[PDB]
There are 2 protein chains.
Amino acid sequence: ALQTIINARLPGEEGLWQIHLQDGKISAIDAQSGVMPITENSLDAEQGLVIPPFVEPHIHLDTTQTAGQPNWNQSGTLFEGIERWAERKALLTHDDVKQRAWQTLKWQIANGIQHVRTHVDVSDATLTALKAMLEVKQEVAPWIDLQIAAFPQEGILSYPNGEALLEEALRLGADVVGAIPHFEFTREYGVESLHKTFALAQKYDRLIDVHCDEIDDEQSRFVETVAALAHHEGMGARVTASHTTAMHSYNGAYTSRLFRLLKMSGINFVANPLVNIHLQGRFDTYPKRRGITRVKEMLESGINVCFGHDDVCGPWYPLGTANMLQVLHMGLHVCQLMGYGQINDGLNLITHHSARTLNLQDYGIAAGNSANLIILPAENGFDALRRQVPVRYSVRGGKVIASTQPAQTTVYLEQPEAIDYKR
Amino acid sequence: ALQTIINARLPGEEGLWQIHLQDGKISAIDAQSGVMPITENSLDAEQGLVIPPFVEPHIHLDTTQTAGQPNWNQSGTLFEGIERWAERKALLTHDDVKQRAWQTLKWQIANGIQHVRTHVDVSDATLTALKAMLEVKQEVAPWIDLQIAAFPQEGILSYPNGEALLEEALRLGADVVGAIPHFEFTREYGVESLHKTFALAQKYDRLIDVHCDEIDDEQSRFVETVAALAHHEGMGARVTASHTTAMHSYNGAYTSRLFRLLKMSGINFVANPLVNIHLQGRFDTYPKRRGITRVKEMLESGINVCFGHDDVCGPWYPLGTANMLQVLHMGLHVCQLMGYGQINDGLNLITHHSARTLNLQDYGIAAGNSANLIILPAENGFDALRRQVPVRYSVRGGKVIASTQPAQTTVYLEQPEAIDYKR
Ligand SMILES: [Fe+3]
Ligand SMILES: [Fe+3]
């Protein structure tokens, strides 16, 4: 089957491009001087944008599809969400977890997402969801490379056998070590928990992704320990701080001091715009803070930052179709990244930057890489974002794994007219 | 042609419903006890939701489709936007305005919007855009009932001949009298401008819609004058305060006092979530306020509030496809109206509440009303909102004026599977 992608636009490049495929890899990328004809074994991008696959750097596949079960959250807070989740966690079964994880994973495949990092709550002696997710990881592997992050949701030091269970999760095969220092009983447990997390990541050679300062508390500064420990161990690339919503509330002087360390450390940041706008600012009356981390500033400083969906129809977020362009849309608005170039470059926040966060080794439209790429029916990132386009084709190992025939809208004026909303 | 809409769901009602049509009107609405068969002259809603048309209570059709012309905004502020617009206004032609207005109007027809209130800048001795828009109003009338609001963008008292031009606009046929008291040189000009606006509305028997306190200034309280004058004249239904973003920044005590007047006055409020999240909070560093008016509180108090798109690809907002479900999505998130019922009832903010704001006399799925209705391929408001569904059919005077064949997404697993993102 497929030998070429033709008539492709590429972000930050002029003109049209031909992507040659061989043995499941990209063999060569060649500029075109005009439109190429279609032929058998050519997939025509039709002057749409070709990008490496969307990435979901932060989702909770063990909580997905449980919104309102057994009860709703309600106050719309992180803290009530954890309480509601704890009630649902007591009701987990193996098949329950696999079915719900797979439901969301199919939406993700449909949405051109080929790389997903799922957190899985390991504050659970039975490790029910983890055992299920390890099977799901193997099952979905033809379509999605799933990383599993062992997430000690109720604390490492603040939950019975929390450290032991976290380590057990790694011994069972979790790819990433998690932590939640702002949810530990004390600041000292918070800091200690990070030492323990880093020690485990080094013992097992695993990545780190900390739920870090997800709280509107200007004194929640666990991020400095995450970055300092990464710098000390020389392991920045392998380390991620998720959320860091407290950073929205820091004074500017501390933030400036901190940013030097953040860039030196080389650690990654995940913002979760759909969830953060909902859960943050809940303790303000009016005015009410936005509560997303300092994405615009990170980008300006060359600090790697990217966007996750976080929860899809779960205890913290009742909405979602696991759509990364939608996540991006919310983040651009709330972060005021609304300049033409900022919007256009927005795709990086859900592609390349997220690949870096996942420490991916085979990602991007480049000769020698696996032929994993998606085609958006749009002229550039700005257009894709504005029109919230579907993924026309998703290609993995040089084979089509998803396609969307786009909607067709007609208005019946003096004559019928097709409406495509371009611009 | 059409005699019936069958298999219809209706918000806040159980089961399925049949809507009988005669002579361009709804003749009767009858409950069904099961699914009805299709037949010729029946439009099958297919257990989707049937609602009266979407409404756009606040857009600027004279500025639409001009983003970046001749220059970009940039700081992303209201104030720079006005400066950029002033540069574009100097370049207006009759045909320019008509073509751009019509481009956005077609997107609106496609999006099931049958009622639109456009502001038109009348701080312009030539009244170029107004004259063009009055023609557009007549031209689009088969598909959209367009209200024209004379908008003294540069002030009534603060712009040469501002009051005369505003009155000239009414004499030429503008439906609604506008004002912009927070942009007047002084608080006293602000208050005086409102007296003059009310006097004109009473002289000409027109509606009022004030760009009111669109500024992060806790001292911008022109809304109390708008409400008090409406109450005094007994004309609440005819009066709207657009934006009121300053209200996001008021102390709670004043707001409580004010709310009594707001409910007694009976005036309408328009929030513009996509634009407000972008333009407000621009003078904060961190934390940064959201800057939308007190929508949740208004709803809790039974104060009529609704959502507009405001600007579509214009000097204040570079994005948009004139999509009301998208506007609604942003507003629910930023306003934290994220409870299941709050999300589900969200449709009211872009249907019934907006009809009230426009003082519409023939609106809603009721016997005797014009057969103006749209069909969403969704089970209820929550589902429509979550999945950002298109308008399957738009019906006006009992005739189909727009339709969307929805996207078709397939994932190629062990077997091909259709993906619809339900839930
Ligand atoms: Fe999370
Ligand atoms: Fe406006």
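Since chain B takes its numbers from Swiss-Prot, the residues it shows come out as 5-427.
Per the header: X-ray crystallography, 1.8 Å.
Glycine too: its Cβ is placed from the backbone N, Cα and C atoms.
Pulled from Swiss-Prot:
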- B:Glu218: active site, proton donor (ACT_SITE)
- B:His62, B:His64, B:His215, B:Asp314: Zn(2+) binding site (BINDING)
- B:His62, B:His64, B:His215, B:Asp314: Fe(2+) binding site (BINDING)
- B:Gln157, B:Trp320: substrate binding site (BINDING)
- B:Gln157 to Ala or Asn: Less than 0.01% of wild-type enzymatic activity (MUTAGEN)
- B:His247 to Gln: 200-fold decrease in catalytic efficiency (MUTAGEN)
- B:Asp314 to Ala: 17-fold decrease in catalytic efficiency with cytosine as substrate and 2-fold increase in that with 5FC as substrate. Shows increased sensitivity to 5FC (MUTAGEN)
- B:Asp314 to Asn: 35000-fold decrease in catalytic efficiency (MUTAGEN)
- B:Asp314 to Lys, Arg or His: Loss of enzymatic activity (MUTAGEN)
- B:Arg13 to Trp: In strain: SO5076 (VARIANT)
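Of all the binding-site residues listed (B:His64, B:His215), B:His215 has the fewest other CB atoms within 10 A of its CB. Among the recorded positions B:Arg13, B:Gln157, B:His215, B:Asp314, the ones whose Cα is located within 10 Å of the Cα of B:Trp320 (substrate binding site) are B:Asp314. Of all the recorded positions listed (B:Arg13, B:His62, B:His247), B:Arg13 has the fewest other CB atoms within 10 A of its CB. Listed in sequence order, the residues of the same chain lying 6 or more apart from B:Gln157 (mutagenesis position) and placing their CB within less than 8 Å of its CB are B:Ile86, B:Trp89, B:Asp125, B:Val126, B:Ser127, B:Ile184, B:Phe187. Cα separation, B:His64 (Zn(2+) binding site) to B:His247 (mutagenesis position), rounded: 14 Å. For B:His62 (Zn(2+) binding site), the nearest of the recorded positions B:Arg13, B:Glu218, B:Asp314 in terms of C-alpha separation is B:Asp314. Other than the site residues B:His62, B:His64, B:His215, B:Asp314, same-chain residues with C-beta atoms no more than 8 angstroms from the centre of those residues' C-beta atoms, the Fe(2+) site, are B:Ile63, B:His123, B:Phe155, B:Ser246, B:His247, B:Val274, B:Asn276, B:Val279, B:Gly312, B:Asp315. In this structure, none of the recorded positions B:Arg13, B:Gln157, B:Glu218, B:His247 sits close to ligand 2 with a C-beta under 6 angstroms from any of its atoms. Nearest Cα neighbour of B:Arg13 (variant position) among the listed recorded positions (B:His215, B:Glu218, B:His247, B:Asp314): B:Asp314. Within the same chain, the residues at least 6 positions away from B:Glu218 (active site, proton donor) whose Cβ sits under 8 Å from its Cβ are B:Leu82, B:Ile184, B:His186, B:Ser246, B:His247, B:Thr248, B:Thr249, B:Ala250, B:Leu283, listed in sequence order. Under the DSSP three-state reduction, B:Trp320 (substrate binding site) is assigned to coil, being neither helix nor strand.
B:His215 (Zn(2+) binding site) and B:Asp314 (mutagenesis position) have their C-alpha atoms 11 Å apart, to the nearest angstrom.
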